[PDB]
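K.L.:
I'd like to ask you about the structure that follows.
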Amino acid sequence: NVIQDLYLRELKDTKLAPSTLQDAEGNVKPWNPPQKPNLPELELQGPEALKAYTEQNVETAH
Amino acid sequence: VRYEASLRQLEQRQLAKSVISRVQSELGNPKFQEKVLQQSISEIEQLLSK
Amino acid sequence: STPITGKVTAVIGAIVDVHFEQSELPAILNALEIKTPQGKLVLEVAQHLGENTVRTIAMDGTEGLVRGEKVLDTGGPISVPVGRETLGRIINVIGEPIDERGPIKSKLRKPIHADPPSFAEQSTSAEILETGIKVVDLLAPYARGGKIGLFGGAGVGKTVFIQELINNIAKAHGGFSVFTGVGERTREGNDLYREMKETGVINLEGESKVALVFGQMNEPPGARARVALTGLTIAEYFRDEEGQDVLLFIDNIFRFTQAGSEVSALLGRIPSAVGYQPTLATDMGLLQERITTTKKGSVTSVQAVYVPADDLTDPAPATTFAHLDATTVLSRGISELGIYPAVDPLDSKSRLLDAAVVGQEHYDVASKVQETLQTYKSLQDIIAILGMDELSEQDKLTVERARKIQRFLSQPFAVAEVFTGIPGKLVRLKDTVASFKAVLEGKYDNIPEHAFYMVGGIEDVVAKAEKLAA
Amino acid sequence: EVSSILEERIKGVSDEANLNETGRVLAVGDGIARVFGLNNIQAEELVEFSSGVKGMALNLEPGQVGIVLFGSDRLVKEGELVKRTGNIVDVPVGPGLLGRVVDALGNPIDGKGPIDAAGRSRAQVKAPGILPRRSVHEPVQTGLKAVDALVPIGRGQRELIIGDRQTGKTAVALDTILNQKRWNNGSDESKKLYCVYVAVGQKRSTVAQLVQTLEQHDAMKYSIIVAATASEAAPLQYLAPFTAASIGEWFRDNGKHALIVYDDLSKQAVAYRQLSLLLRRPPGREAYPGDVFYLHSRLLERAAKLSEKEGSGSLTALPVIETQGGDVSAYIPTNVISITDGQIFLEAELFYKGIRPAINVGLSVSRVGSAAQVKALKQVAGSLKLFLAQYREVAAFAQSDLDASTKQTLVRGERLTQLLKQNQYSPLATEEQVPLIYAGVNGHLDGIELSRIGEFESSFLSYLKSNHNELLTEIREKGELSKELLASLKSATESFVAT
Amino acid sequence: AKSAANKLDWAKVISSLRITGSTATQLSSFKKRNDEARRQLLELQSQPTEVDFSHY
């Protein structure tokens, strides 16, 4: 009755205003994709290492 | 997704002021008078059905 | 001025009956204002007695009231102001700054009779708060969104406990906190205000990651009931509207009970057991239910409770005991032993204090601690009559460990720089679990008892062992 | 849009003509509106206000009918028209409530929409008489060994769960529900106990955790959670066990079996206290209403094992009473203790001593006891009662230079005490419960170190599962132990004990 | 692989049984044990490689 009148009128005559998209961006964290787990260096180099490892070793006790 | 859910609530509050506006419109218009006459005859029919 | 004008008919203390005019009636839980040279007295409408005569409860003092005094009707449930400009000022019950940090720059106002969230809204807990306090962390770990409860004697450093918690956890947390003090000393209030300005959490040159709502005991009982409600609504605004998680702190919730009991009597309700309000359960319940972790936020209440004459068999503490999720018992005896923590370790219980959820190692360690202490307590009777010497070797090793553990639970606090002066120590959760495991294994049974006493973590215990040694 | 859908639903409500018998509130205070009007009104009739609040009408006085409002007074106002709903309390009953968390009226608070409801039946109804009784013998196995052997009960029967405040009181209860899954899976509807947990005055979060745990153990598919939460008001709480019982009648009437756990009547009492005091009725002993006994007696006598003649059905019940600091002399406990057919009494020392379950079996009793319980389990647990009895007496002799006889008792007894520990929220299958106790009976566990009891237990079970799963199936299916079966079982135990 | 890493670690405990000293034995065993435990914990902890877009 009044229900029908109120509804018909309410829906029709009052148009939704959807939110500002900019504000939505604000309320989310923006995020651009993370980059690189890195390439870590090749452990040990030169005949410094070779000599060190061969020579230093004798680390068995008597 | 969170802001989307918030927007659903916000839509309801947007629609809340729309209810207030529509209430003011019904009570403003001589629909206030003319639909009261409609209610009167509807009650006459209802009460006659008793 | 509303044409809803009522004339007082009876001033019989807080009960003030008003005689609103024909047809015009407010509604239960509404707010009436009576303009006075003592601001506006707020009357919360609590009954209708009909014939356009309502019966309402006073909040502000009722002295000088003229019987027949015109009463405007605000028309709705007492609405406080909420915002992020409520942060950093002491707001009294009637929503007025009593620290005079100028008028609150309200965004929104809300009623203080906001309804608790529904079952659907609640989001199931699993977060683990950690306070960096060894007893708490190990023996009753806290959870974010929890309902921590500081059951204890009268201010048995109860305030001191809250101060430590705020000092560590609040500052650590980026979110807001809400410190609400219901009926605590106005001396103590000034110290807290100064102190939290000092900790800078209240920064008057900036914003504040905490708000204060201090209602103190010198305010009529009716106002005392709705100090809690007032604070709660600010927290809801934070949880909901700002979305941010918080850590609520309320003090002391026995005052909330006591206040409610008093105005029940005035309201004429037949007093229940130990004079408590018949509506005690629901009042506590509304308060607790309102505080919850939702899919909008998380609120971690820490509610001080004063346990009269240290009897938890008293119905008011016992009812609260059910209603809370992370109980703590602060025993006088343990305070007297000089240990601060004053906690009763066997009586600490928390919603999160599981097995796997606290970690298998943590669980096992804690099971061992509990047994050791429980044994020590059991053997205390044997030691009492028979004597210490009639115990076994296994028992003696257990006693030695228990005394060491007892004093290893001692952890200095920053808020005992006003006591001892000794700077606080706070030990991270992982570190505590590891350190306690060692002690139990007896890896630190080569460390003196007093080198655990009133010193923090394992590094400190070892260091104090060296210190005592030389 | 959500806006359009909501509008559609509301729009689809129009036209009134139902209102007839009006009342007008004279004064509304304390949730006790007092109306002059509603001349013809049934007692505890549902009434719908102008605000829309619903009530029952406990006081029918000569000039006023004192409606009790179920809801908040926030929207209620004085002088209000009070339409007469015209129905004394009735609740949907049906199979749909399986897997439904519902509020007292029945409105799902888990929002699982419409309920498959095969009746609306009144909530306050009279209990099954003398003639509706068949002999009680049907096992109730909770998967907790102490309960199952030391204090077991039959279906349709009472038995209190009176114990220390929130010491996992709900946890002790929850263990049973999980064990009902095993039987539930089985087709037979005597093995389908359709459980009801009645959460009275309980936080929505706490019950959410309960619900979540139940979902995890998939127990929701025979579980019903009747919820009167802490927020839910005292009228709902007052009717909460009664309403729940009516649901139980439908299953029972169908000849099926079910288990209703009223948790906790201590909060029910307080709600009744709130109602009575507010209705200005004189309060009984310990400020708990005088006719609270009458409420409890009506509720607790509805649990019944029906006659074969009137169809064998049952409605097992397990009321939970929260001991206020271990007080069992309190008025609400004393009354309940008399009505109940058994008690289980949780004990704080035991909890502290890491005995979980913390049940003190001395102060646990069953008045149905051995009448129901597996015959097999009866055979191998007569000894257990006697052994434990000695262990209790010789318990205090545990604190020096001790007699060999006492010391032997202590060895057997201590191992048993460790054995009855069970990691809460894990129930055990009876066909493996019988073996564990059997081992203890054969005293082969005397030779097992206390710490190694736990490891032994699971290992023994696995050893039985691989090696002697013939035995496990035999124990299960025979449900009885022949001397030959006990022989073979002993051999298996010996063999495992050796390793 | 990972079974190699841990097997040689424990093997080296019993090799150090037969060769006195373990000065850098423990450092080799420790390193292979560490990264083995890290990758197994990585692969089992592993969140998806990409975002979903089915439901959300």
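Going by Swiss-Prot, the residues shown for chain D are 44-442, 445-544, listed in order.
If you check the header, you will see the structure was determined by electron microscopy, 6.0 Å.
Cβ from N, Cα, C; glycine included.
According to Swiss-Prot, the protein has these features:
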- D:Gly206, D:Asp207, D:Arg208, D:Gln209, D:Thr210, D:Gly211, D:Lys212, D:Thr213: ATP binding site (BINDING)
- D:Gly291 to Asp: In ATP1-2; growth-defect (MUTAGEN)
- D:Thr383 to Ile: In ATP1-1; growth-defect (MUTAGEN)
K.L.:
Tell me the Cβ neighbour count for D:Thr383 (mutagenesis position), meaning other Cβ atoms within 10 Å of its Cβ, over all protein chains shown.
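P.N.:
For D:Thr383 (mutagenesis position), the 10 Å Cβ neighbour count is 25.
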K.L.:
What does DSSP say about D:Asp207 (ATP binding site): helix, strand or coil?
P.N.:
strand
K.L.:
For the recorded ATP site, whose residues are D:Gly206, D:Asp207, D:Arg208, D:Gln209, D:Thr210, D:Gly211, D:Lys212, D:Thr213, find every other residue on that chain with a C-beta no more than 8 angstroms from the centre of their C-beta atoms, and list them by sequence position.
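P.N.:
Leaving out the recorded residues gives D:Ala214, D:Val215, D:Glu365, D:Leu389.
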K.L.:
Tell me which residues of the chain lie with their Cβ under 8 angstroms from that of D:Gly211 (ATP binding site), as long as they are six or more apart in sequence?
P.N.:
D:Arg399, D:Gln469
K.L.:
Using a Cβ-Cβ cut-off under 8 angstroms and a sequence gap of six or more, which residues of the chain neighbour D:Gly206 (ATP binding site)?
P.N.:
D:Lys212, D:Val215, D:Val363, D:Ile364, D:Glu365, D:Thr366, D:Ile387, D:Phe388, D:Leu389, D:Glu390, D:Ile402
K.L.:
What are the non-local neighbours of D:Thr210 (ATP binding site), defined as same-chain residues 6+ apart in sequence with CB under 8 A from its CB?
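P.N.:
Spatial neighbours, sequence-distant, of D:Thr210 (ATP binding site): D:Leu389, D:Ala391, D:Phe394, D:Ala401.
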K.L.:
Tell me the Cβ neighbour count for D:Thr213 (ATP binding site), meaning other Cβ atoms within 10 Å of its Cβ, over all protein chains shown.
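P.N.:
By my count, 22.
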K.L.:
Could you tell me which of the binding-site residues D:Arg208, D:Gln209, D:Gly211, D:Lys212 sit with their CB under 8 A from some CB of chain C, listed in sequence order (or 'none')?
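P.N.:
The answer, in sequence order, is D:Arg208, D:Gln209.
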K.L.:
So among D:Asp207, D:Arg208, D:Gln209, D:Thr213, all listed as binding-site residues, which is physically nearest to D:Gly291 (mutagenesis position)? Use the C-alpha atoms.
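P.N.:
Spatially nearest to D:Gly291 (mutagenesis position) by Cα position is D:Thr213.
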K.L.:
Would you kindly give the Cα-Cα distance separating D:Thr383 (mutagenesis position) and D:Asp207 (ATP binding site), rounded to the nearest Å?
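P.N.:
About 18 Å separates the two Cα atoms.
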K.L.:
Please report how many Å separate the Cα atom of D:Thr213 (ATP binding site) from that of D:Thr383 (mutagenesis position), as a whole number.
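P.N.:
D:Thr383 (mutagenesis position) has its Cα 19 Å from the Cα of D:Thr213 (ATP binding site).
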K.L.:
Count the Cβ atoms, other than its own, that fall within 10 Å of the Cβ of D:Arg208 (ATP binding site), considering every protein chain shown.
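P.N.:
So the Cβ neighbour count for D:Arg208 (ATP binding site) comes to 19.
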K.L.:
In whole Å, how far does the CA atom of D:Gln209 (ATP binding site) lie from that of D:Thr383 (mutagenesis position)?
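P.N.:
If we compare the Cα positions of D:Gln209 (ATP binding site) and D:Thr383 (mutagenesis position), the gap is 21 Å.
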K.L.:
About how far apart, in whole Å, are the alpha carbons (Cα) of D:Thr383 (mutagenesis position) and D:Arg208 (ATP binding site)?
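P.N.:
Rounded to a whole number, the Cα-Cα distance is 19 Å.
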K.L.:
Let me make sure I understand the structure: which of the recorded positions listed (D:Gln209, D:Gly291) has the fewest other Cβ atoms within 10 A of its Cβ?
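P.N.:
Each of the recorded positions D:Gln209, D:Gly291 was scored by Cβ atoms within 10 Å; lowest is D:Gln209.
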K.L.:
D:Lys212 (ATP binding site) has how many other Cβ neighbours within 10 Å of its own Cβ?
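P.N.:
Neighbour count, Cβ to Cβ under the 10 Å cut-off: 20.
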